[PDB]
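Structure first, then comments.
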Amino acid sequence: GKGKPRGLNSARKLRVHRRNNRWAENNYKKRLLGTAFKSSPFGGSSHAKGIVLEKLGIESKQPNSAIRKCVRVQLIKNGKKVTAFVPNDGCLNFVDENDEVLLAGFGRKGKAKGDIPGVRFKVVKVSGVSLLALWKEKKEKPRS
Amino acid sequence: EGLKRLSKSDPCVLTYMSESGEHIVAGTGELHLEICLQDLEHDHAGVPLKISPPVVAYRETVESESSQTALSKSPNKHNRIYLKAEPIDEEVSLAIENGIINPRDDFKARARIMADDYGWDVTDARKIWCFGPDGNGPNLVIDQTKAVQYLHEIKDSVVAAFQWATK
Amino acid sequence: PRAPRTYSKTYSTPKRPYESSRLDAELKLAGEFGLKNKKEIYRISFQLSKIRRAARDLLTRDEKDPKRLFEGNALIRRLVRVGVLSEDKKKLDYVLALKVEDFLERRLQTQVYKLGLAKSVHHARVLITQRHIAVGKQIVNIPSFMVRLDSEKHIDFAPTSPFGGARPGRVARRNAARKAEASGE
Amino acid sequence: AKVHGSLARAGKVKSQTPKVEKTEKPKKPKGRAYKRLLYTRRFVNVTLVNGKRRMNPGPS
RNA sequence: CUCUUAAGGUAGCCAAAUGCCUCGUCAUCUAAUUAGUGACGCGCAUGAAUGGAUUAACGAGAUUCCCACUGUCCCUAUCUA
RNA sequence: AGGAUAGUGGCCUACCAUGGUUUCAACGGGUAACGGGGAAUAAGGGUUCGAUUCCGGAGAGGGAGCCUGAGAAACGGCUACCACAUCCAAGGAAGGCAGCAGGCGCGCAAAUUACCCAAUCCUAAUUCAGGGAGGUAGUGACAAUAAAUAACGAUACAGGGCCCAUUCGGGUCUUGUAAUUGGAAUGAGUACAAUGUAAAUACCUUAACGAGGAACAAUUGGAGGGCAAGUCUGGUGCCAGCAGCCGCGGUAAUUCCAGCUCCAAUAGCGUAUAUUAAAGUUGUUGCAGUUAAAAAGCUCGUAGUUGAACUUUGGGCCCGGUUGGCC
RNA sequence: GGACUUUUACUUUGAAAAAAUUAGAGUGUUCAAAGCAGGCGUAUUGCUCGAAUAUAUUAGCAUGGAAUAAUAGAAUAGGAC
RNA sequence: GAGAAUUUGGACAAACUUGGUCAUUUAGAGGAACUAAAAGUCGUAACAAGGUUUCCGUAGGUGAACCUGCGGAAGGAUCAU
RNA sequence: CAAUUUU
């Protein structure tokens, strides 16, 4: 037909041919080479807790504005260095200094979304206080 | 975690982060810190430590009213804004780092409460927007300049330009 | 260790998630019957879509086999037996033709309005779960029941539990003392 | 970049919004009674069709 | 652009057998190294057949380190001609 | 040929010979690789898992050797070495929780120093003993299944099924509206007796007390598109913030923060990561190769794959076999 | 029992493919997930049906067909009864 | 005859030392890249024939894109004597 | 034939 030989006794020249041309997939190499935890600072899983060394603040690119106020966190298990991001109407005062703090990824297989450069993660709770319950403050602040 | 339960290992020891960015432990005496700090190397963390004298609050203050008011040299193509300052007193400083007048406030409130018993006039909220750092720090401006040439920008770029170089 | 318990979930949501002419055909269907949520109109359409998934593979089979003969005239016996498919459709292809309101007419809450007896379909939910009407003699507080052709010649109220008698109902125990020493003594 | 977030600049539109107290309405139904209630709102007493149909006619 | 009296250190290289300031500064080697090494270079005063940069073999060439070996030392004793 | 085994054999030794596998992928390396029955996904063909309710293999800190015994290279048996390691009078002894509990450390991550042989089996010298095997509980929004959060009216108002007329609207009912009310009904509860059980809790029953919105109180998202739903209003004005994507915000934002209203799923609801369908964006069934990524510069060539055709048809006769038909 | 039929691929049937889970008959766990039970006689010391069935690849194991895809003996006749 | 210590010789060899080889992680003064944000400073090679037609190999120079020599090709600015 | 920029 077009290459790809239609011999009846010809399985191996189509079976070596498949998983030779399987390496071109954008995610198949990150499956079996194990690359998901030789970088990308978890063990190929959801979350980990870090430590607030200090914070910082980035201004976005064009066309965008309104500095986005991220935080500087070193992570617990590999000593790797990636920052976080704090999405609320404030609560940067709520995440105080030198706390343990739980992380989460932005959804797009890493790959910082459209306008926050140099970021990889967001925060789901800070020393187990569930800042969703403190931004929309349906909680007190337990001790931190 | 190790000093999170050395905090509760002894019913007087207070263990906290000093606001100059360093951890501070307090003993009742002078060998208490040695029997404790050997029991941080032992049983708790296992890692060598530095045991330093602490550092303190070095906050300085402009002197009387700063009579000498000479020129500054900025230039980038055109620019000229410069300045000379004077203190505000200790009773109004204590009256601003408590939460009695701080921004979010009404301008007639902070303008006439400025003239209740503070020595100042009633004309200091059409002479500033609000203040900082933190909306707390004892650092105020007064708009004693002339008629403005449509420069709304110097009420956000100057509060943004105001912690620096003040911090 | 003792045995694994075997259990399955019984509903599967549609795959285009939400649009107007799908949701409006829900709300007029599931609202005039007036049912709880989409957990049950999915779960009858679940097993509806699975028995047709069963049926049209023995329909792929020919007759004179075992399976299109043996169980083929057994579920079409059973669809007669559950009261859903009427006594004129023993033809092995009309089971593929039936659809909703026919797995709904033979539940409790719809069928009990059809004998009068309930004044509404939403009184007919209060008619069921508040320890009221039996079927032959055993009592039933479950609306999605699948009446099997033989209780509807015996469906009445409970032996106890008024509008059904045998005890005059016991908010009138609260309205005994508020009837006795409130209308005199 | 290096620190210019300037936490005086923070959630300021949380700070300067005027928050009134939330109101108090009668209790809406639930269960099947709320799905009873929205049944009649579509094809029984459809209020203002303004050409063909509109569900919530914001006043204009 | 610019001035001496013509053109102003290019590729390379280094405290090197050329660098007083000098025991320059950094990392390694050892308990300790002004000696080594590998980097830095606005080099008092490096540099292109007054040849620059490398380089296998070789050297009674200069130099530092390591393994084995020993009266070089601790700490000397003894014997023979 | 001999040894040794419980028993064949390079399983080990003496002698002799030079072989054995391999582009149908040997050998080496990786495995976050115990194998299988099996899961999740679902037009067909699949893809990714499977440490774990069963089967079988291995291990009892790490290796090694061991006597007893039918059966151990046992580890709730032993000896030695390493690495841990616990006591003490310093002289010496003492071990192996990856059995059940409970702790530590790690981590994003996971219960109770609970009771009982009463069930189901096993064990012995054996109908009686025993078993953290196992079972009953406790914690338990891992996953699942059934379905509370209310009827049903009256009144009054407004509309039209509806027979009428200039009804100044009279009638039937209808559908919504209202805190103006009504007399009904019941478990969510609580809790006698009973049942259950090794025992007791809890359900299945069931006394007697127990419902009018606030109390016997449903939330999690969302409202420019994809994507169902607010051109409603206030605050902010490239700030604060949002937004998976596209974009919003620069003095009324239909995307921001709130108040109302609405849409969604609903006792569950979003988020985060790895997955399968969607993806005919991996393709045998089923891709593309002039210009979008791609056809070797061209020609030999062993593989391997694929390879012109023809080698006994046509019958006739008999026999019974099934199914749909027969005035 | 002698005897030896070129050698396979394919395909029909049967056997096998532990069992639970996936299907699937039956069966009012009050319904369902589920279980595999039950159902009725006199209640004067009892009658009885069940606990189905199917898939379970490939490798073998026997079992018919000879189209399809290959295969071999009579060129020097050391051919054949 | 039983028989404890002791004891010769063989095998099993735990453990240990020295040499390699391979894999896995990891510290390291400094060097040489690459990416991103647009605010820039020198120019304007590319898009028109971009004003010297343009592109591919290759050799040489060149602050910088670049330029130039050769053999090609039209993806051109000619489907034509 | 001289010819290069233009937020």
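Just so it is clear, chain B uses Swiss-Prot numbers, and the residues here are 506-672, in order.
Quick check of the header: electron microscopy, 4.0 Å.
Even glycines carry a Cβ here, placed using N, Cα and C.
What Swiss-Prot says about this one:
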type	residues	note
MUTAGEN	B:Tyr521 to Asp, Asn or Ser	Reduces sensitivity to fusidic acid and sordarin
MUTAGEN	B:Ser523 to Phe or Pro	Causes resistance to fusidic acid and sordarin
MUTAGEN	B:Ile529 to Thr	Reduces sensitivity to sordarin
MUTAGEN	B:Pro559 to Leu or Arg	Causes resistance to fusidic acid and sordarin
MUTAGEN	B:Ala562 to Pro	Reduces sensitivity to fusidic acid and causes resistance to sordarin
MUTAGEN	B:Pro580 to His	Causes impaired ribosomal translocation with an increased rate of -1 programmed ribosomal frameshift read-through during translation
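When the Cα atoms are compared, B:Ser523 (mutagenesis position) and B:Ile529 (mutagenesis position) turn out to be 6 Å apart. B:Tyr521 (mutagenesis position) falls within a strand when secondary structure is assigned with DSSP. Around B:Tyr521 (mutagenesis position), the same-chain residues at least 6 positions away in sequence with a Cβ under 8 Å from its Cβ are B:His528, B:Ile529.
Of all the mutagenesis positions given, namely B:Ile529, B:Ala562, the one with the smallest number of surrounding CB atoms inside 10 A is B:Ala562.
Rounded to a whole number, the C-alpha distance linking B:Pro559 (mutagenesis position) with B:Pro580 (mutagenesis position) is 42 angstrom.
Listed in sequence order, the same-chain residues six or more apart from B:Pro580 (mutagenesis position) with CB atoms under 8 A from its CB number zero; the list is none. According to its DSSP assignment, B:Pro580 (mutagenesis position) is coil.
Counting other CB atoms no more than 10 Å from each candidate's CB, the mutagenesis positions B:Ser523, B:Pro559 peak at B:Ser523.
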